[PDB]
Amino acid sequence: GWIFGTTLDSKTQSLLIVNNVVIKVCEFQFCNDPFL
């Protein structure tokens, strides 16, 4: 997947898409190098 935002993590609004395939627009604890 990918995380498309303009304020890094847990800031303003960060869009992401996760492959079922899940799409949501939420900023939260991305941490460093997330995993599935």
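Using the numbering of Swiss-Prot, the residues shown for chain A are 103-121, 125-141, in order.
Header entry for method reads electron microscopy, 3.3 Å.
Any Cβ shown, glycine's included, is placed from N, Cα and C.
These features come from Swiss-Prot:
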- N121 to Q: Partial loss of biliverdin affinity (MUTAGEN)
- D138 to Y: In strain: Gamma/P.1 (VARIANT)
Separation of alpha carbons, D138 (variant position) and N121 (mutagenesis position) (Å): 16
C-beta crowding around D138 (variant position), within 10 angstroms: 5
Cβ-Cβ neighbours of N121 (mutagenesis position) (radius 10 Å): 9
